[PDB]
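Notes follow the structure.
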Amino acid sequence: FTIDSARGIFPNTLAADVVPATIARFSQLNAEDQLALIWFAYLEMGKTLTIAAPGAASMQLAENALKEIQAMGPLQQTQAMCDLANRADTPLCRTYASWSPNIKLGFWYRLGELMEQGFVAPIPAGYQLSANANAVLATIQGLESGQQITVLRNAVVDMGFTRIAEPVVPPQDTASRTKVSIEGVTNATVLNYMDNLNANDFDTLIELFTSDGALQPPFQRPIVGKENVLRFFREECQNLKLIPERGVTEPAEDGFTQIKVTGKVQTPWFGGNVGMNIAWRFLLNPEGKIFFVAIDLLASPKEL
Amino acid sequence: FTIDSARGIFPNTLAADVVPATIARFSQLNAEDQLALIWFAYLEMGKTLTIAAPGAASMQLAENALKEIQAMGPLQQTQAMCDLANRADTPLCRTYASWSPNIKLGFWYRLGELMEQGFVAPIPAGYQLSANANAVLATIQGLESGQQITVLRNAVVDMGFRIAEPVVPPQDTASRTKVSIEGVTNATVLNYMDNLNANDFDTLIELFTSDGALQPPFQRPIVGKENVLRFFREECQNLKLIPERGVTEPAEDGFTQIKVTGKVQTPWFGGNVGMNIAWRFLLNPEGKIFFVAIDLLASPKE
Ligand SMILES: CC1=C(/C=C/C(C)=C/C=C/C(C)=C/C=C/C=C(C)/C=C/C=C(C)/C=C/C2=C(C)C(=O)CCC2(C)C)C(C)(C)CCC1
Ligand SMILES: CC1=C(/C=C/C(C)=C/C=C/C(C)=C/C=C/C=C(C)/C=C/C=C(C)/C=C/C2=C(C)C(=O)CCC2(C)C)C(C)(C)CCC1
């Protein structure tokens, strides 16, 4: 068993690879078209889905950068946004790249509010997308909400020129914690994984892993080793709600066990308004430690 | 005008972005599935489309790596190929990454022949692709040949974790052909096409502004004469550009923008694959190339 070979467990699992396909098409676009397309997608999505407000701490971390942009003239504001989209090498792009995804998202949330108000240069009036851009937006608007928000998030995270993160919130009080139930699955490691993540208890969660174990987020390469996985939990995985439904348990090579669970996950950005269809694919060693876990965004509810 | 803003000229040009979409899907796959998928695509494509043999110089440059793999036991051979697909950090992967695209392609051409012959571990008998991988292969097989070969090339180039073929002397001046483009007599555009068709990179590069850029299909702009010239020498030998028609318009600051459409042949396939291409030029007032983008078009309808 290697981490990279483990990526192949449960090969029947149909991931929503339209997401990275769409991000790839988006990434080809002219920067102004990238910005306008997201503006359009954002505006129309906002008619039925409300984005949660960025946290106070996140806003403080992005404040300096936001103030600099607000102080610029309109042409310069537009240029700064194009710089981010083009991944140009500028001080602002370097600052942006140092930020965790949540801080990047909160930065754009605020710019969006300011553009709506006319305090930061808006997308030009009557702007029409390029041929390729119009098709990309059409694709996005045809996707399930869980896929739409993943496309938008990944586009945002990709910006800037490549560590600052929000403070780590204390774990949930033990007596207040809920426990998940999974049809077919009573495996203690899997249950403890879900329960500890739901309680933001990253120190306990990381102890479930082998020293060389990995976690693979949707459409990303495996994050390998306890140090890197713990960093990822602390920077990116706060305040999720995992709602696993059902699973299946099978023996693997060398006394290992492989378990696939399907269910839903909510991000604090949208709460119960977007339930993403997710699979977890675990490979556990003979002692029950996590050697590998992959988290996949599923192609449709037909994959649960 | 910035290089990055110039990327937006002629915005109704519909590029074949199914190519980078498909590469992105492919890149998500398990490595063994990546290898099997390409094996399948390769085998089926080869029933109607023959790949030209790698050049002698290229083969010599890849020879040591190929010999090392051939000396391995079958399990190790399979692992070595998986390492390349996974972009693992290994000596072989580092050597591979140092190679120009043509050398990487020739390396896999040879491994393909050896797998067919049974001298390098083949894809396991009766191998079945994953759900996601089967769909990716279906997409590829539905594409026009020019798009298929671009997907395969880009997948190959992406593998692994400063070595190029020797530069071939430019074509004898008296032997050179000249292109004709309906609607377009612009000397810079004509000289661009004619010099590239003659492998005359030293003359070609002089058409560019010092800070000018060239943007290959689905890649970021390559900026400045040093980098553009390097790209010509490493990657752009022995092409055949067959421009057909164009359109010429004024641009800002006394600049001119010109779009040309036509076909291009790669020496890997010759006339057997004609790729539908657009060139989008932005020329300064003196006629120098500030920006040229080369796009693979979505269909002949473009
Ligand atoms: C840019 C831009 C603009 C603003 C755009 C904005 C404002 C976009 C905001 C988008 C947001 C807020 C998207 C949030 C999406 C969040 C998602 C998709 C979270 C998914 C998390 C999951 C699936 C986690 C699953 C996990 C599990 C279950 C595990 O078991 C282990 C950990 C982990 C893997 C993490 C404007 C409009 C100005 C126009 C100009 C350009
Ligand atoms: C991996 C692998 C295998 C072998 C795969 C092989 C063997 C694949 C070979 C593929 C090849 C040989 C593809 C070649 C494609 C070449 C292309 C698509 C060239 C396009 C060039 C263009 C469009 C240039 C246009 C330009 C123009 C016109 C300009 O004006 C400026 C310059 C430039 C921009 C360059 C096997 C089976 C073992 C299985 C295991 C894994």
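Sequence positions for chain A are given in Swiss-Prot numbering; the residues included correspond to 3-164, 171-312, in order.
Per the header of the entry, the method used was X-ray crystallography, 1.6 Å.
Every residue, even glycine, has its Cβ placed from backbone N, Cα and C.
What Swiss-Prot records for A:34-44, A:80-83, A:107-117, A:125-129, A:151-161, A:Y201, A:245-250, A:273-284, A:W288 is echinenone binding site, and it gives experimental evidence as the kind of evidence. Experimental mutagenesis is annotated in Swiss-Prot for A:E34 to A, with the remark: Alters carotenoid specificity, <40% quenching, decreases stability of OCP-R, accelerates OCP-R to OCP-O reversion. One entry in Swiss-Prot concerns the mutagenesis experiment A:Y44 to S. Its note says: Cannot convert to red form (OCP-R), no NPQ. Does not bind to phycobilisomes. According to Swiss-Prot, the experimentally introduced change A:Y44 to F is described as follows: Acts like wild-type. According to Swiss-Prot, the mutagenesis experiment A:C84 to A carries the following note: <40% quenching, decreases stability of OCP-R, accelerates OCP-R to OCP-O reversion. For the mutagenesis of A:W110 to S, Swiss-Prot gives this note: Incomplete conversion to red form (OCP-R), no NPQ. The structure shown keeps the original residue. Swiss-Prot documents A:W110 to F as a published mutagenesis change and attaches the note Acts like wild-type. Under mutagenesis, Swiss-Prot gives A:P126 to V with this note: <40% quenching, decreases stability of OCP-R, accelerates OCP-R to OCP-O reversion. Swiss-Prot documents A:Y129 to F as a published mutagenesis change and attaches the note <40% quenching, decreases stability of OCP-R, accelerates OCP-R to OCP-O reversion. One entry in Swiss-Prot concerns the mutagenesis experiment A:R155 to L. Its note says: Able to convert to red form (OCP-R), no NPQ.
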Q: Report the recorded positions (A:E34, A:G108, A:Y129, A:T152, A:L250, A:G280) that meet this criterion: Cβ distance to the nearest atom of ligand 1 under 6 Å. Use sequence order and write none if nothing qualifies.
A: A:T152, A:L250
Q) Given a gap of 6 unmodelled residues from A:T164 to A:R171, what is the distance between their Cα atoms, rounded to a whole number of Å? A) 11
Q | Separation of alpha carbons, A:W110 (mutagenesis position) and A:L116 (echinenone binding site) (Å) | A | 10
Q. Cα of A:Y44 (mutagenesis position) to Cα of A:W110 (mutagenesis position): how many Å, rounded?
A. 11
Q: To the nearest whole angstrom, state the Cα distance for the pair A:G108 (echinenone binding site) and A:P126 (mutagenesis position).
A: 23
Q: Tell me whether A:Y129 (mutagenesis position) sits in a helix, a strand or coil according to DSSP.
A: coil
Q. Hey, of A:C84, A:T152, A:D160, which of those recorded positions are within 10 Å of A:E34 (mutagenesis position), Cα to Cα?
A. A:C84
Q | Coarse DSSP state, helix versus strand versus coil, of A:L250 (echinenone binding site) | A | strand
Q. Listing the mutagenesis positions A:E34, A:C84, A:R155, which lie under 8 Å (Cβ to Cβ) from chain B?
A. A:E34, A:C84
Q. Out of A:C84, A:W110, A:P126, the mutagenesis positions in the record, which is closest to A:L250 (echinenone binding site) when you go by Cα distance?
A. A:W110
